[PDB]
Amino acid sequence: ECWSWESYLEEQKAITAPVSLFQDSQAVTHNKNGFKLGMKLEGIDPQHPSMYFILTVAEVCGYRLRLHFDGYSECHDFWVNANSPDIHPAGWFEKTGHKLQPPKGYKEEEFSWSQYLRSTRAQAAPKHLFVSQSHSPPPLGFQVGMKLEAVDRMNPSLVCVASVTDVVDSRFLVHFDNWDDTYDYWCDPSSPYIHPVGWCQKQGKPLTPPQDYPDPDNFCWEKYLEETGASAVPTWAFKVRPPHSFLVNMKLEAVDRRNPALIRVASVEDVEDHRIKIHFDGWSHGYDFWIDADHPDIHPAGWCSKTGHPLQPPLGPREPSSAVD
Ligand SMILES: CN(C)CCCC[C@H](N)C(=O)O
């Protein structure tokens, strides 16, 4: 009850990033978190986006939850918001035609929700909590098998030959041809990271062809499209979003990248058209990091208070790891 945004702003002569700068999903604070400790469900592996696993609610905190990969090590646990599009209710993969990576010890054929729930004596999280159940409209113009050019987010200076390999509700999965699946990332039509076939060519940018493509220097889209019999995502399907309007020094709240259980008071350290650099007030600049303006883990001031999540105040002066802020 002691720390408060109101007096911090007066003390610092600062301003917060207006709620209007965030996506509705990042700002909404009046939804109830119906998830309960022990409930089971399905979800994508954040580090291997094309794979689906059985997950359990290991912890609830405000509008967030910590999920655990059944049968596996706790080191894989991760946090998501209750309105996350990356989780689905029990039975979702079977209904949508997706494959499942069963719990440790199980074979994909030995898994059955009904029996599993009995063996574990648990309940499945009710369906009415999921925003994504594949009941909504698919992304206009993006179908499994189409080709496009996309930025490798792990190596962002590369624009590469890619394919759509999955579609779930209003989002699709970008995959880099002949490269490892862990480079995949879910995306939507307004993403600034995707471009139609030929973009690089009109921009003078070098295009990164499929891994080990014969005579990589002579890569030709027309040729590749004939070889694969695949079509390119149509140009009209791409509807890139406008650059965000966050300004340097605006304050907000952001999940700690080192200990995701925590959320800290933060400031906009720097900006790009679609990214912002986060600085945790009072902490060393060595911890500042870049992040997409639409990332689900940044929120407007007051989010923690309204959702019931603890908020870490600025680090005290002269403390270890601090910065004369
Ligand atoms: C195109 N992209 C999906 C992969 C780029 C990999 C770069 C480098 N060989 C590495 O392995 O880090």
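Numbers run from 1 along the shown chain.
Every residue, even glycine, has its Cβ placed from backbone N, Cα and C.
With a 10 A radius on its CB, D45 (mutagenesis position) counts 18 other CB atoms from all the protein chains. While the structure shown retains the original residue, Swiss-Prot records the mutagenesis experiment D45 to N (Swiss-Prot position 316) with this note: Does not affect binding to monomethylated and dimethylated peptides.
Among the mutagenesis entries in Swiss-Prot is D152 to A (Swiss-Prot position 423), noted as: Abolishes binding to monomethylated and dimethylated peptides. DSSP assigns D152 (mutagenesis position) to a strand segment in the three-state reduction. Cβ-based neighbour count (10 Å, all protein chains) for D152 (mutagenesis position) stands at 18.
For the mutagenesis of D152 to N (Swiss-Prot position 423), Swiss-Prot gives this note: Strongly impairs binding to monomethylated and dimethylated peptides. Abolishes binding to p53/TP53 monomethylated at 'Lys-382'. The structure shown keeps the original residue.
Per Swiss-Prot, mutagenesis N155 to Q (Swiss-Prot position 426) is noted as: Strongly impairs binding to monomethylated and dimethylated peptides. Abolishes binding to p53/TP53 monomethylated at 'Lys-382'.
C160 (mutagenesis position) is surrounded by 21 other CB atoms, counting those within 10 A of its CB over all protein chains shown. In the three-state DSSP classification, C160 (mutagenesis position) falls within a strand. Annotation of the published mutagenesis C160 to F or R (Swiss-Prot position 431) in Swiss-Prot: Strongly impairs binding to monomethylated and dimethylated peptides; the original residue is retained in the structure shown.
According to Swiss-Prot, the mutagenesis experiment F176 to A (Swiss-Prot position 447) carries the annotation: Abolishes binding to monomethylated and dimethylated peptides. Abolishes binding to p53/TP53 monomethylated at 'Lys-382'. According to DSSP, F176 (mutagenesis position) sits within a strand segment. All protein chains included, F176 (mutagenesis position) registers 23 other Cβ atoms within 10 Å of its own Cβ.
Looking at Swiss-Prot, you'll find the mutagenesis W179 to L (Swiss-Prot position 450) noted as follows: Abolishes binding to p53/TP53 monomethylated at 'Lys-382'. Cβ neighbours within 10 Å of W179 (mutagenesis position), excluding its own Cβ and spanning all shown chains: 17.
DSSP classifies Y183 (mutagenesis position) as helix under the three-state reduction. One mutagenesis experiment catalogued in Swiss-Prot, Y183 to L (Swiss-Prot position 454), is accompanied by this note: Abolishes binding to p53/TP53 monomethylated at 'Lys-382'.
Every protein chain considered, the tally of other Cβ atoms within 10 Å of the Cβ of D256 (mutagenesis position) stands at 17. A mutagenesis experiment is reported in Swiss-Prot for this position, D256 to N (Swiss-Prot position 527), and the note states: Does not affect binding to monomethylated and dimethylated peptides.
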Listed mutagenesis positions with Cβ under 6 Å from ligand 1, out of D45, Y183, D256: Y183
Distance check against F176 (mutagenesis position) for the mutagenesis positions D45, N155, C160, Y183, keeping those with Cα within 10 Å: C160, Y183
